[PDB]
Amino acid sequence: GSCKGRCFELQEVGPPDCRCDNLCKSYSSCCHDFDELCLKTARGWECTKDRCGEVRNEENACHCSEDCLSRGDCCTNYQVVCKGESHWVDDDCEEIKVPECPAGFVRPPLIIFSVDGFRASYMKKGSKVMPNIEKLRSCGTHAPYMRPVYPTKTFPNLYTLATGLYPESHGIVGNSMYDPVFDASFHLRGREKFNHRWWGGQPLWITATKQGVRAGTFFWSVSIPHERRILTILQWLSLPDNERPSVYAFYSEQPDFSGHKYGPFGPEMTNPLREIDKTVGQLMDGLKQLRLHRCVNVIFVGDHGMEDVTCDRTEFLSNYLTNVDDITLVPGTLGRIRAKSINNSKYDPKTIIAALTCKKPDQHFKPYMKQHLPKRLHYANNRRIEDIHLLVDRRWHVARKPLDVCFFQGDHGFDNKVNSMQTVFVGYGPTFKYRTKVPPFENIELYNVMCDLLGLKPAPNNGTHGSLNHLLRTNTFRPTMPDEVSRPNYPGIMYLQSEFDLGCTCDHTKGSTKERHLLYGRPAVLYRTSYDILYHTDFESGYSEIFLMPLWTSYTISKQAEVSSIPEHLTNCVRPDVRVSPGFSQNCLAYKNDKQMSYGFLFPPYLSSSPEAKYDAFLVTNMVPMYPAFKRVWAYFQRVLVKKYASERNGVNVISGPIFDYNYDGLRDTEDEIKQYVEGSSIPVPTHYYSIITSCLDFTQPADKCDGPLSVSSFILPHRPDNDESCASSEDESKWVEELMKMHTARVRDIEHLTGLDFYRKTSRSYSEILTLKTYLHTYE
Ligand SMILES: *[C@@H]1O[C@H](CO)[C@@H](O[C@@H]2O[C@H](CO)[C@@H](O[C@@H]3O[C@H](CO[C@H]4O[C@H](CO[C@H]5O[C@H](CO)[C@@H](O)[C@H](O)[C@@H]5O[C@H]5O[C@H](CO)[C@@H](O)[C@H](O)[C@@H]5O)[C@@H](O)[C@H](O[C@H]5O[C@H](CO)[C@@H](O)[C@H](O)[C@@H]5O[C@H]5O[C@H](CO)[C@@H](O)[C@H](O)[C@@H]5O)[C@@H]4O)[C@@H](O)[C@H](O[C@H]4O[C@H](CO)[C@@H](O)[C@H](O)[C@@H]4O)[C@@H]3O)[C@H](O)[C@H]2NC(C)=O)[C@H](O)[C@H]1NC(C)=O
Ligand SMILES: C[C@H](CCC(=O)NCCS(=O)(=O)O)[C@H]1CC[C@H]2[C@@H]3[C@@H](O)C[C@@H]4C[C@H](O)CC[C@]4(C)[C@H]3CC[C@]12C
Ligand SMILES: [Ca+2]
Ligand code: NA
Ligand code: NA
Ligand SMILES: [Zn+2]
Ligand SMILES: [Zn+2]
């Protein structure tokens, strides 16, 4: 048939009839007259003086006739040129206290305006280059920058924005991927991306449709120019109440292309930024023309930043591996390695990793088995993520061999904490705040916000719902603190010293402990288990009788506190805990028989308040299994760094503990999932150790008497039997441990997922502020 009267229709027609929608050029299914009827270009996209009040001519791309406003198809500048109206950008900021929408609108619409490769620092260029974007920014709600997901590439980030999920969960783990179950590859170029099997989770357009909220088609065939896309959105916004969508999207491919060619700081970046701003200007003028400029919520959001990268900064795997033709490399600003052929039984990942580990002094990438990547990246739990991963230094590439390789000066893809990868967020409209700055946040949080903006219930996702309530004038969501599942026991003196046969040798009480050492209340255990609260002068812990060690150990170290040494006669001291059964305690004979495994302590003897109290630090209930290699890291943290942090931050409260994540899903392991124990024992081996280090944001107040907001940094250290990750680890600990720790920085939330614990349950702060605190990441950038 014809597309007459159905150009860019909001219902995709089945395989009997031809199509007239946004994507009919991509699946080459358009009616023969789609180009003629739906892609008119005559006289361009702007009204001029001589066209004002013209008789309508159906050949024109947009109209300047008296009927155009009623028909909803004026050029965006019609009112400005023909009716003496002002451009939206020339109007003062005026607070939008309530949505001002035409009658019949049931909710404020949401428009998502996405930009590809828009570096946070581009907003520096100001009104001189981007006057419309700068008005949105300063008038609405904005962050200094927004953290994308890893890898910092287009598709993983665009689908993360839409779903609230990590790539490991939504399935778009790269612009390129191989799936070994499908035995097929996915690429930006090609038809494979159109198959539904790749795309998991529930994107916003689906959440909307399932709950009765109609969505505009988010995507366009590339041959449809930007001006037509804006006019079509404006057209859809003029439909009747029963047909009009409530959510829309526009995606710009700029300024990515120019960034790749000229680099992020080229003079050539100005015009692409002007072009995007012009497009924003057309949307805002068009909205104003329709009287929807104080009705619609607009999000201006980037997918990632852009870095200086040239082909002369390329590492080649052929300089490291002898049999480089036996492997397949996903290359560039990250590396992923698998066997070239599945028939090759000789392929060995251990050999590959070893060959790629600390071989050149300036070496500009580092290899990892995926389960050993920093947990903050959340990049492992998907069969499309190859076992071998290369984290590449900012400014560099990795390639397989030299003949694989100047056509570019910019790239992206690196670690999402790198500054050049940070991107933009602006929220403008009745539901966002007025002239408000908010702290940097992660793009995984936006799905929840977009659902709140539309009155939708979010599908289960990786955001923390409530953590961005402070972006909004009005909230449909009020978060609730979860219910504790397991109540603690508080055991007294229940057992004799001589009743222990553990092979170990050595040469209000509640109220005082709790108020000094648990500043923010007891963590809640959100799963079914059996644990005991143990009180001591210097620290408090929740001891698990199932894992035979603390789930958490909590203590406070003032700026005045003194570092002592473990005296030589107590080096091998481990003491039984009379409150805890011998059958629910560790034993020292397990450690003697296990030739690879030693032990450490969660509360450090080095920071004990007296020689008397120090004895509690050696209790069997404060003991945890530690590889000798890891003890170098842990000893340096406890002996040197905790004190240094207390000094710099005016006291710190520390909560430390074990993490078990053998299946690398970022979630607390059950007993069944633990694959390693201290030899011949029931004592499970942690994959990581965490600490959460809290103090007062106002550091002139000490940590234990803080009136206002809190300040937190945390980490999740991998519990490794070597220090191969750290190329400088033969040197003194002062030259490498802290760099290791900063690489493994983490959010409190990451620790909560991995432990099934809920922190900060008793503070003077609102729960919404606390959720914000829990999503914070200290990046060291
Ligand atoms: C980040 O946030 C994520 C989302 O909350 C967390 O990921 C979730 O993790 C849980 C716990 O492991 C996991 O639960 C398992 O689910 C198994 C069933 O798997 C299939 O179905 C689910 C459910 O689909 C529906 O709901 C999801 C939200 O979860 C929604 O996005 C879907 O569109 C769909 O919606 C429809 O239903 C809901 C109601 O149920 C309606 O509300 C809605 O309107 C819709 O009608 C899917 O999510 C699964 O998807 C995975 O697999 C497909 C196919 O391969 C992939 O394409 C997809 O990307 C996704 O892959 C990821 O997860 C799997 C694990 O499922 C990984 O292996 C993979 O590598 C990816 O990471 C499937 O289609 C279920 O069998 C299993 O049950 C068993 O274990 C539990 C105990 O845990 C026991 O209770 C049971 O008795 C069983 O023995 C378990 O329940 C979710 O599947 C998973 N969801 C997603 C989207 O990943 C993630 O943990 C979190 N991360 C962190 C660090 O916090
Ligand atoms: C981003 C992607 C296309 C962008 C692009 O670079 N195109 C290349 C040039 S051209 O061919 O488009 O002209 C969009 C277009 C259609 C979308 C797909 C839809 O059709 C059908 C599916 C809808 C589901 O809710 C999600 C997955 C699903 C498969 C969509 C995934 C995202 C899809 C594939
Ligand atoms: Ca796990
Ligand atoms: Na040992
Ligand atoms: Na090393
Ligand atoms: Zn991009
Ligand atoms: Zn790009």
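Shown for chain A, in order and in Swiss-Prot numbering: 56-460, 468-569, 586-591, 617-884.
Per the header: X-ray crystallography, 2.0 Å.
Cβ atoms are placed via backbone N, Cα and C, with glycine included.
In three-state terms derived from DSSP, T209 (mutagenesis position) belongs to a helical segment. Sequence-distant contacts of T209 (mutagenesis position), defined by Cβ-Cβ distance under 8 angstroms and a gap of at least six in the same chain, are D171, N230, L243, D311, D358, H359. As annotated by Swiss-Prot, active site, nucleophile applies to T209.
Mapped onto three states, the DSSP output places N230 (1-hexadecanoyl-sn-glycero-3-phosphate binding site) in coil. For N230 (1-hexadecanoyl-sn-glycero-3-phosphate binding site), the number of other Cβ atoms no farther than 10 Å from its own Cβ, over all displayed protein chains, is 18. What Swiss-Prot lists as 1-hexadecanoyl-sn-glycero-3-phosphate binding site is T209, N230, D311, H474.
Per Swiss-Prot, the feature 1-(9Z-octadecenoyl)-sn-glycero-3-phosphate binding site maps to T209, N230, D311, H474. Taken residue by residue with DSSP, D311 (mutagenesis position) is part of a helix.
DSSP assigns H474 (1-hexadecanoyl-sn-glycero-3-phosphate binding site) to coil, not to a helix or a strand. All protein chains considered, the CB of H474 (1-hexadecanoyl-sn-glycero-3-phosphate binding site) has 30 other CB atoms within 10 Å. The Zn(2+) 2 binding site annotation in Swiss-Prot covers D311, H315, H474 and rests on experimental evidence.
The mutagenesis experiment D171 to N is recorded by Swiss-Prot, whose note states: Abolishes lysophospholipase D activity. Take the CB of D171 (mutagenesis position) and look out to 10 A: across all protein chains shown you find 22 other CB atoms.
The annotation that Swiss-Prot gives for the mutagenesis experiment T209 to S reads: 15% of wild-type lysophospholipase D activity.
Under its mutagenesis entries, Swiss-Prot includes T209 to A with the note: Abolishes lysophospholipase D activity.
Around the Cβ of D311 (mutagenesis position), a 10 Å sphere holds 21 further Cβ atoms from the protein chains shown. Under its mutagenesis entries, Swiss-Prot includes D311 to N with the note: Abolishes lysophospholipase D activity.
Experimental mutagenesis at this site is recorded by Swiss-Prot as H315 to Q, annotated: 20% of wild-type lysophospholipase D activity.
Around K430 (mutagenesis position), the C-beta neighbours below 8 angstroms that are at least 6 residues distant in the chain are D764, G769, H791, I819, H847, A849, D853, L857. Here the residue is the original one, while Swiss-Prot reports the published mutagenesis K430 to A with the comment Impaired secretion. No effect on lysophospholipase activity.
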To see if you understand the setup: which same-chain residues, six or more apart in sequence, place their Cβ under 8 Å from that of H315 (mutagenesis position)?
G172, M361, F470, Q471, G472, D473
The record lists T209, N230, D311, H474 as binding 1-(9Z-octadecenoyl)-sn-glycero-3-phosphate. What's the largest Cα to Cα distance among them, in Å, rounded to a whole number?
15
Tell me which recorded positions (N230, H315, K430, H474) have a Cβ under 6 A from ligand 6; sequence order is fine.
none
At the unmodelled stretch of 7 residues, I want the CA-CA distance from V460 to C468, to the nearest Å.
9
What does DSSP say about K430 (mutagenesis position): helix, strand or coil?
helix
For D171 (mutagenesis position), what is the secondary structure state per DSSP, taken as helix, strand or coil?
strand
